[PDB]
There are 2 protein chains.
Amino acid sequence: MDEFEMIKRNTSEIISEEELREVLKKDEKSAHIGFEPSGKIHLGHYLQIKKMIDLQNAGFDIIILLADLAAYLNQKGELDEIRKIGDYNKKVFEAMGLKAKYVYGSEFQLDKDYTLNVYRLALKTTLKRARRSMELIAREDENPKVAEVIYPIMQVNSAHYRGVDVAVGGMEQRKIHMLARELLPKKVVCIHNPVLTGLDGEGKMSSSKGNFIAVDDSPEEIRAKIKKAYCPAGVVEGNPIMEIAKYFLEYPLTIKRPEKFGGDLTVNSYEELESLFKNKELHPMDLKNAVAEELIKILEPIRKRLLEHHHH
Amino acid sequence: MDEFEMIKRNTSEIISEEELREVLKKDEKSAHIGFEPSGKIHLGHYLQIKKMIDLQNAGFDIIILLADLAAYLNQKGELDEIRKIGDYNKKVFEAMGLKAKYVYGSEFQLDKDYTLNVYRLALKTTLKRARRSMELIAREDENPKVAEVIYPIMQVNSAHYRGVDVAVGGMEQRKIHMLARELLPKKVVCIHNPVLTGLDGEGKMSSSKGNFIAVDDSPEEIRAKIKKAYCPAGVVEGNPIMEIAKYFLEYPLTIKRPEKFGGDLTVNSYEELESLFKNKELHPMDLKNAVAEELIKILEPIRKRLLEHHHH
Ligand SMILES: N[C@@H](Cc1ccc(O)c([N+](=O)[O-])c1)C(=O)O
Ligand SMILES: N[C@@H](Cc1ccc(O)c([N+](=O)[O-])c1)C(=O)O
Ligand code: NA
Ligand code: NA
């Protein structure tokens, strides 16, 4: 498995593979992702940081944009408070092992030259296109604000202004990114990560829907959340427990089971696990027990580095 | 006729008269109007400059905003070219006798603090409200751009940032101004001037519709435009020739007529003229002849000051 395949593993799409292969040849290459600061950092965040770590191991310089001004435009509160949550998010990302440079959007997004570029992009971007690009990002609002359509053209310009070769985000970002590839003179390579399902199966995982596992959740909290989660026997699509097994667990995986239910089970890949589960040879309760315990172990170093700050 | 009545003469509305009366007491008071730079300066412009002259004679300091960045957002071209047309407009306004200070929007509208205020207003302004406020201003576009809804919140902030007591414009501006009175901490007094009808009677006078008299039109051009204009006998509403008589001509007015059509006629007010015209005692051709000749005389000093620049 080469650098390209390491980077591609567990992504939903790369726009485009040819372009990424051209980028990989260079000595100096940079990748960025932006996050609206979030009160809790969850598995969806961690999935994306893992991908940034992959890029870093492939020789990319990594920039994490703490997207305070975007969050402001998307009604997350006052800038100063948003920034404070951004600094907390930085500490969490650092506790995940990421080696990166961190920047706050507002440090450069209010510059005269940046704003003139935003207004130039505003002339090229239809309202209808801008609204469509925000459908999976915008805060729910019965009376959508002008701020909602400034946000996407802020994010288009972000990638241009900073000279990144690669932009990374979730599939929710893909329409903004396709606008960026259409309007900017240098085409940014876009790597999109899958969107995790919420624990109750009812929609996508998100910080505002309370349907997530946070990286610093206690072991007892993780077990409780997994025990209650949607996980129907034999169904893999939209199954959040199988998603965690695919995206976070290491293989070969040993699933402990009582002898009366078949005894311990060693699975050499996620793909073998999917077969066992679809063929009803693995029961949800046993999948859940293994996923909970292996996830606790995966997150333990992150939680204890954040716990050391308090001191024990 | 006091200062308040001089200011009110020939306006469509003052929001509000009480507030204007409070402003009139102060020693230091300022009024501004903004114009997207226009290749031709026409009677609609002149109507508004006349009102600014009224304010100046009432002790207001006058600021003329050459609204280059607004024009840019409203698809009038590149900033540098727009600015050049702005400097031409300044020379025309100066040739009208206005004593004022001139500022280009872009000189202050790209400042960090200005932009942060725009984004704060964008959070308070619905898309639906912003689009409604632009219906009579926005350039025709089958695919309206994000720039269209940035424009109104640029103009709201303009009045705030510069600390004007009074904003002046045409009735087309009134929805943006009512947004400004609703969102800003200091309520700006708004003076709205009527919108002139186009020469062919079919819509409002505007630079893009080629339905105007320009202040530097030749005498032969003015006569030709008036001769062809909509002017039905006995009808005053939507009659552009009667509008010119109301808003530009001085009274008492002597209308020269052949003896066979009643001989010369002296009218002591626009209101007496309206009665004569509605009662079919004054024929369109004779109204047109008087309006053309008195308008030529009114504009002659403006045209010859602009002609002196060439040199004769
Ligand atoms: N859209 C991202 C935030 C973001 C990503 C990348 C960006 O460049 C910017 N930005 O420019 O403000 C913002 C989110 O949903 O969290
Ligand atoms: N809306 C005006 C132009 C204008 C007036 C006042 C203003 O403050 C600004 N502005 O802020 O750019 C622009 C027009 O139709 O010509
Ligand atoms: Na090298
Ligand atoms: Na005094």
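The first residue you see is number 1, and the count goes up from there.
Method on record in the header is X-ray crystallography, 1.6 Å.
Here the Cβ of each residue, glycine as well, is placed from N, Cα and C on the backbone.
Taken from Swiss-Prot, the feature ATP binding site covers A:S207. What Swiss-Prot notes for the published mutagenesis of A:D286 to R is this: Decreases the rate of aminoacylation with wild-type tRNA and increases aminoacylation with amber suppressor tRNA 8-fold. Decreases affinity for wild-type tRNA and increases affinity for amber suppressor tRNA. Under mutagenesis, Swiss-Prot gives A:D286 to A with this note: Decreases the rate of aminoacylation more than 10-fold, without effect on tyrosyl adenylate synthesis. Quoted from Swiss-Prot, the note on mutagenesis experiment A:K288 to A is: Decreases the rate of aminoacylation more than 200-fold, without effect on tyrosyl adenylate synthesis.
Cα-Cα distance from the residue listed as 'ATP binding site' to A:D286 (mutagenesis position): 28 Å (rounded to the nearest whole number). All chains included, 18 other C-beta atoms sit within 10 angstroms of the C-beta of A:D286 (mutagenesis position). Counting every protein chain shown, 18 other Cβ atoms lie within 10 Å of the Cβ of A:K288 (mutagenesis position). According to DSSP, A:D286 (mutagenesis position) sits within a helical segment.
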